[PDB]
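Below: one structure, written as structure tokens.
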Amino acid sequence: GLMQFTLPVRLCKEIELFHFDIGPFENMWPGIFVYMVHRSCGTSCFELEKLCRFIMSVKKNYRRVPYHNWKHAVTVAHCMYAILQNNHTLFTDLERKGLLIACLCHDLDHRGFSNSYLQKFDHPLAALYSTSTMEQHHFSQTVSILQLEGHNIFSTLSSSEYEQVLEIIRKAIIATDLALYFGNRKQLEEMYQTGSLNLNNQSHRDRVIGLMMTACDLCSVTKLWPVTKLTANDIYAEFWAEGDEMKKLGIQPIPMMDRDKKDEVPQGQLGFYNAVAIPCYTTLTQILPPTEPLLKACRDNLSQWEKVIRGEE
Ligand SMILES: Cn1cc(NC(=O)c2nc(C3CC3)ccc2Nc2cncnc2)c(C(=O)NCC(C)(C)O)n1
Ligand SMILES: [Mg+2]
Ligand SMILES: [Zn+2]
């Protein structure tokens, strides 16, 4: 209770910023996450012994893949921290509790392959879950660990408040199916612009929380260039591995996933920045102005990709 986590000065300062990198020291990441919970939610939110045992079970059940790993899970959790600490009054006590835990669990048990490859491989999870195949599997994993003994971190909530938070976490983990981002944003764009957006409307809240979960998920496009550039390599290591497996089924993969098509990558990032990221953060700023720094960071990294095409690097 009187046991505050304190980070070295550089981290203490640099963790409040949006563009923070959580560093290459794995064993610090659980402390970082706990520091973030305590400042974002409170020292009372979670029994510190149940939290630490949860955190380390979640860590155990992320795999050793290049991108969709334990570092991603913590990275995404930080971007959510940053948003909440810059939107102090807007979000309920349960929302702050739920969301940080959703982000840490969003990609639980990721294999390094998309929903499309699970379908075309005819994987069992495709049979169980036709749409948002992995994201439903992720949430299934979270629920499984929450229920392990000495892991129920929400044991002080009422039966209703506990259903509330698992629903927040369910919607939040499904939201990270990018195939749902497009319509969700498009519906928030109109609502803002026609001025019918209303944060007391709980169907609108689910949408805005949906945007926050994309924003956080893609937040490697919102780092300083050297972190974004280097994380590109990790994401494309999963992409090219999946295309290898697409080739293996007798399917010529989309250039993105074809490791013979590395020349096309800069342009592919443009199309991604213009098509998915700039619009994601634009629409997020319009709803949550103090998230502007994610847009600024995104655009800077958009410019660095133009500069790579122009040969200046
Ligand atoms: C050519 N191309 C690249 C794509 N995606 C990515 O490059 C990308 N995806 C994600 C996850 C999925 C959200 C996260 C980071 C990413 N890049 C990145 C850059 N720098 C640092 N870290 C990460 C797409 C794409 O998915 N289009 C959308 C579809 C293909 C679904 O239409 N198309
Ligand atoms: Mg995912
Ligand atoms: Zn993710």
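Numbers in chain A come straight from Swiss-Prot, and the residues shown are 724-1036, in order.
The deposited model was determined using X-ray crystallography, 2.6 Å.
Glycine residues also receive a Cβ, built from the backbone N, Cα and C atoms like all the rest.
Taken from Swiss-Prot, the feature active site, proton donor covers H791. Annotation note: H791 (active site, proton donor) sits in a coil segment as assigned by DSSP.
The feature 3',5'-cyclic GMP binding site is assigned by Swiss-Prot to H791, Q992. Taken residue by residue with DSSP, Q992 (3',5'-cyclic GMP binding site) is part of a helix. Within the same chain, residues at least 6 positions away in sequence whose Cβ sits under 8 Å from that of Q992 (3',5'-cyclic GMP binding site) are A955, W1028.
With a 10 A radius on its CB, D830 (mutagenesis position) counts 24 other CB atoms from all the protein chains. Annotation source Swiss-Prot lists divalent metal cation 1 binding site at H795, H829, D830, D940.
The divalent metal cation 2 binding site annotation in Swiss-Prot covers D830. In this structure, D830 (mutagenesis position) belongs to neither helix nor strand by DSSP; it is coil.
Quoted from Swiss-Prot, the note on mutagenesis experiment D830 to A is: Loss of activity and of zinc binding.
Here Swiss-Prot describes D830 to N as a published mutagenesis experiment; the accompanying note says: Reduces activity 1000-fold.
Compute the center of the Cβ atoms of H795, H829, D830, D940, which mark the site for divalent metal cation 1; besides them, the chain residues with Cβ within 8 Å of that center are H791, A796, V799, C826, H833, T899, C939. Summarising the environment of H829 (divalent metal cation 1 binding site), the number of other Cβ atoms within 10 Å of its Cβ, over all protein chains shown, is 28. Rounded to a whole number, the distance between the Cα atoms of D830 (mutagenesis position) and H795 (divalent metal cation 1 binding site) is 8 Å.
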